[PDB]
Each structure stands twice: as C-alpha cells, then as structure tokens.
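All remarks here apply to the structure that follows.
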Amino acid sequence: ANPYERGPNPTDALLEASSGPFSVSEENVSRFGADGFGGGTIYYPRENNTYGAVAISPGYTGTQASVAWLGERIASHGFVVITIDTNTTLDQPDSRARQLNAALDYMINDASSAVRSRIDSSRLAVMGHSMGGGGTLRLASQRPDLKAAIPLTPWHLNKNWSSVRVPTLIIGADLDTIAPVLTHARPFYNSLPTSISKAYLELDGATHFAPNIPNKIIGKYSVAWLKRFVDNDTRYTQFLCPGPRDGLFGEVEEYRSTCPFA
Ligand SMILES: [Ca+2]
C-alpha cells in the first residue's frame, strides 16, 4: 500500500550490481545555464513514473566526473539524480550547500519536461563527497523538508550537527588522511541526535577517494538508504538493520545505526 515503491523486490546481489533495474537517460545543464551552481548532468529513469530527486556534490578541486558513476547507479534504481559541478572548484562546504539547493531548484523548475514529469518535487535528497559531504550536512541542518542526506567521507570545520533532523547515513574511510574519521566523520555522526534515523558506515582499507570510483558497498548502501527514506520503502530496511557485518570476513570496518528506524 506504499505508493512510492518502485522496481522489483530487492536482494543483496541486485544492490551490488553495476546497474539497477531501470534504464536511464541523461539531460545536461551547462555552467551558464545553471543559476547558483556550475552545471551538471541529470540522470533519470526512462520508465514513466514519478520518482524522488537527488543532488550530489563533489569535493574540493572535484568535478562531477568524480561522482558520476554513483549518480547514474542511483538513478538506475529509480531516482532522478543531478551530479553537479560547483561555481569554482575551491568552494567551501557552506557554499556547496547553497549549490546543492540551487541544483534541486533547477531540476524542479528549469529542467525540461522529461525531467520535471519524472520528479515528485516533495521527495528530495542530497549527497556529497568530502567538502560536498560537509555541504550535505549543512543543507540538511537547514532543511528538515529533505527526506535523506548521505555525506561521503565528509569534511567540515563545524563538528556539531545536532540540528539535523533528516535521515542521515555517513560513510567514512578508515585510512582517510584528508578528512580523518577521528576528527570529521565520527564526530559528525556522534553529534547527530539519537532521536533521528541515522547510520555510520566506515569502509575498511579505504582512502579519502574510495567514493570516486565504482564501489559496490557505497552503491549498495546509498541506494538502500535512499529507498528506505526517500520512498519510505520498507523492503530495504533488511539491508540497513542490522546492516553490514562489522569485522573479519565482513563488509566494513564499522557500522553503527539507530535501528530500528521509525
Ligand atoms: Ca552557473
């Protein structure tokens, strides 16, 4: 009885695959054409329906090519996704938060009818790598209307994210030297309220740049999080609770959550 469910019933193998079950088309946004951000690429499922919309920001000196694989993969599970370039490659996290917001507004208002016709504008999510993940936290902390937030190896000088009320999955990299989990990802997760839906997934043997190439674990749990909270799709709770295995032979260095989720 959930009107937001899309696609067949999930399995571990389906979420680890390099494509979800939807064929995908693309629409480009030029730098000049984009107000408030540096342009981007919108990926959308071809199959006629409305879907949640996601904006993804790269990090410092990063371009949309650094998150492109992940944007396309998420879209192939039934989402409209824009991977953005930023106004300049040196923009700081709080600027990237404004550009994430601009990108969502662009998809809803100024993209073509192929895109707008496929977006449920009431179901929006944000993601970002590094300073883009910092921008994800900042925007989520200002925007309780957002349905989900996924900071990937996030970087931010502010360590206190107690005002976030959005369901938030933080992915860290254990060997991160650029945004060390000791002083970024872990304090961020610890400052999120315990009353919200949240999770911390620390990749094993991973550098800061693990999100920038195809990664089955990042893909699987990013999609499961978006399905669970953008679509309210309880078929995906099984992957999040109790979640990935936490050690020898396991998927991840560590996993924490507020399971069970409301
Ligand atoms: Ca622009």
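Residue numbering: from 1, along the chain as shown.
The header says X-ray crystallography, 1.9 Å.
The backbone N, Cα and C atoms fix where each Cβ goes, and this holds for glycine too.
For reference, Swiss-Prot has these:
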type: ACT_SITE; residues: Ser130; note: active site, nucleophile
type: ACT_SITE; residues: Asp176; note: active site, charge relay system
type: ACT_SITE; residues: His208; note: active site, charge relay system
type: BINDING; residues: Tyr60, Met131, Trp155; note: poly(ethylene terephthalate) binding site
type: MUTAGEN; residues: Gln64 to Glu (Swiss-Prot position 65); note: Decreases activity on poly(ethylene terephthalate)
Inquiry  = At a 10 A cut-off on CB-CB distances, which of the binding-site residues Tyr60, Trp155 has the highest count?
reply    = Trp155
Note = Rounded to a whole number of Å, the separation of the Cα atoms of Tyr60 (poly(ethylene terephthalate) binding site) and the residue listed as 'active site, nucleophile' comes to 7
Key: Assigned element (helix, strand, coil) containing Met131 (poly(ethylene terephthalate) binding site), judged by DSSP   = helix
Task = Out of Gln64, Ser130, give me whichever of these recorded positions has the highest number of other Cβ atoms within 10 Å.
result = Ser130
Note = Spacing of the two Cα atoms, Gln64 (mutagenesis position) and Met131 (poly(ethylene terephthalate) binding site), in whole angstrom, works out to 13
Query = For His208 (active site, charge relay system), what is the secondary structure state per DSSP, taken as helix, strand or coil?
reply = coil
Extent of the poly(ethylene terephthalate) binding site in Å [max Cα distance among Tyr60, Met131, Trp155] = 10
Message = Take the mean position of the Cβ atoms of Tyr60, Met131, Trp155, the recorded poly(ethylene terephthalate) site. Which other residues of that chain put their Cβ within 8 Å of it?
response = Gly59, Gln92, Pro93, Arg96, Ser130, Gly132, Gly133, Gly134, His156, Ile178, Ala179
Ask   = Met131 (poly(ethylene terephthalate) binding site) has how many other Cβ neighbours within 10 Å of its own Cβ?
value = 28
Remark   = Residues near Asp176 (active site, charge relay system) by Cβ (under 8 Å) yet at least 6 apart in sequence within the same chain, in sequence order, are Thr153, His184, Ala185, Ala206, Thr207, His208
For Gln64 (mutagenesis position), the three-state class that DSSP assigns = helix
Cβ neighbours of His208 (active site, charge relay system) where a neighbour is any other Cβ within 10 Å = 20
